[PDB]
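Asks: Take this structure, written in structure tokens, and hold onto it; I'll ask about it next.
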Amino acid sequence: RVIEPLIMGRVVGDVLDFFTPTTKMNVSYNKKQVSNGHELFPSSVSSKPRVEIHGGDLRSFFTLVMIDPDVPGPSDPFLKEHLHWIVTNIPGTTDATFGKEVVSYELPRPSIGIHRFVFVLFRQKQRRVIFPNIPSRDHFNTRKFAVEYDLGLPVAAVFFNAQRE
């Protein structure tokens, strides 16, 4: 039931494997929480959001990625995924500003149709801090990225829909 909007919205399937959410994540833009699957205007999301994470060991570290799988349009997404943001080594119970920004936040600018803008959080392996070298934002693969950096399955994910205004 908790992952339901991600399954109906095809995030689980198109971008992520099935997982059991275990960390609470709250993504907010100017204090307005992102609600799974609801539409936002691009102008509302032009600056990076606040991403607070909750619960679990204070010693844990988390990686956040933001991706758009529907590029340039969802019907023929031949550039998928477009990478919007990567923050690693976020201490448990804090927020993205406490991690290492590895890929800077790129404002959502969907070209064709309605795109899903997806935030995914992973727990890092114990005693591991990571610094991914990502040469390009196009043709990004979240599943492959998690395998590369030993990030396991997502522990939380949320997304919004956005289209050109």
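In order, the residues displayed for chain A correspond to 7-171 in Swiss-Prot numbering, which applies throughout.
For this deposited structure, the header notes the method as X-ray crystallography, 1.8 Å.
Using N, Cα and C of the backbone, Cβ positions are placed for all residues, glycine too.
Grabbed the feature section from Swiss-Prot, which reads as follows:
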MUTAGEN   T69 to I  In tfl1-14; early-flowering and terminal inflorescence
MUTAGEN   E87 to K  In tfl1-13; early-flowering and terminal inflorescence
MUTAGEN   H88 to Y  Early-flowering and terminal inflorescence
MUTAGEN   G98 to S  In tfl1-11; early-flowering and terminal inflorescence
MUTAGEN   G105 to D  In tfl1-1; early-flowering and terminal inflorescence
MUTAGEN   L113 to N  No effect on terminal flower formation
MUTAGEN   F123 to V  Early-flowering and terminal inflorescence
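Show me how these features fit into the structure around them.
Replies: Within the same chain, the residues at least 6 positions away from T69 (mutagenesis position) whose Cβ sits under 8 Å from its Cβ are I92, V93, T94, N95, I96, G105, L127, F128, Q130, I136, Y155, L157, listed in sequence order. Classification of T69 (mutagenesis position) by DSSP places it within a strand.
Sequence-distant neighbours of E87 (mutagenesis position) (same chain, six or more apart, CB under 8 Å from its CB) are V21, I73, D74, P75, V77, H145, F146, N147, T148, listed in sequence order.
Using a 10 Å radius centred on the Cβ of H88 (mutagenesis position) and all shown protein chains, the other Cβ atoms total 24.
Annotation note: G98 (mutagenesis position) sits in a coil segment as assigned by DSSP. Neighbours of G98 (mutagenesis position), defined as other CB atoms within 10 A of its CB across all chains, total 18.
Around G105 (mutagenesis position), taking its Cβ as the centre, 21 other Cβ atoms fall within 10 Å, counting all chains.
Look at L113 (mutagenesis position): DSSP puts it in coil. Counting Cβ atoms from all protein chains shown, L113 (mutagenesis position) has 11 others lying within 10 Å of its own Cβ.
Around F123 (mutagenesis position), a 10 Å sphere centred on its CB holds 24 further CB atoms from the protein chains shown.
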Asks: Look up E87 (mutagenesis position) in the DSSP assignment and report helix, strand or coil.
Replies: coil
Asks: Measuring CA to CA, name the entry from the mutagenesis positions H88, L113, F123 that ends up nearest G98 (mutagenesis position).
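Replies: Nearest in space to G98 (mutagenesis position), counting only the mutagenesis positions, is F123.
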Asks: For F123 (mutagenesis position), just give me the three-state DSSP call.
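Replies: Looking at the DSSP assignment, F123 (mutagenesis position) belongs to a strand.
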Asks: So, three-state DSSP: helix, strand or coil for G105 (mutagenesis position)?
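Replies: DSSP call for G105 (mutagenesis position): coil, neither helix nor strand.
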